[PDB]
Amino acid sequence: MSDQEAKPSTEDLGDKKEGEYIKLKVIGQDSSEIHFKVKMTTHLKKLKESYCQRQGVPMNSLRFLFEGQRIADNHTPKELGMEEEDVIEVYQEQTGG
């Protein structure tokens, strides 16, 4: 009942398309965690920044692994096969400074 108007959606490459955001959570060896909202398709590097920016801890000293998956600032939520309320594990180990 929000809007009963007919959307055109005539032409689009996938940018004018409707997209929803999902929220996830990641925990590190620091016993800390962060909750973020990302898109179905996007780069997880944004959450890395937000982690270092919010917790003030160096995202380089540790890495982001999803149940054994390696996420090096390029992997996407769509590629990992995951969804909202998902958990990522941050292990402490140099990932190449």
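Easy rule for this one: first residue shown is 1, then count along the chain.
Quick check of the header: solution NMR.
Backbone N, Cα and C define each Cβ position, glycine as well.
Database features (Swiss-Prot):
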DOMAIN    20-97  domain 'Ubiquitin-like'
MUTAGEN   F36 to A  Abolishes binding to PIAS2
MUTAGEN   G97 to A  Abolishes sumoylation of ZBED1
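Here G97 (mutagenesis position) comes close to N60: these same-chain residues lie at least six apart in sequence, with C-beta atoms under 8 angstroms from its C-beta.
For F36 (mutagenesis position), the same-chain residues 6+ apart in sequence whose C-beta sits under 8 angstroms from its C-beta are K23, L24, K25, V26, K46, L47, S50.
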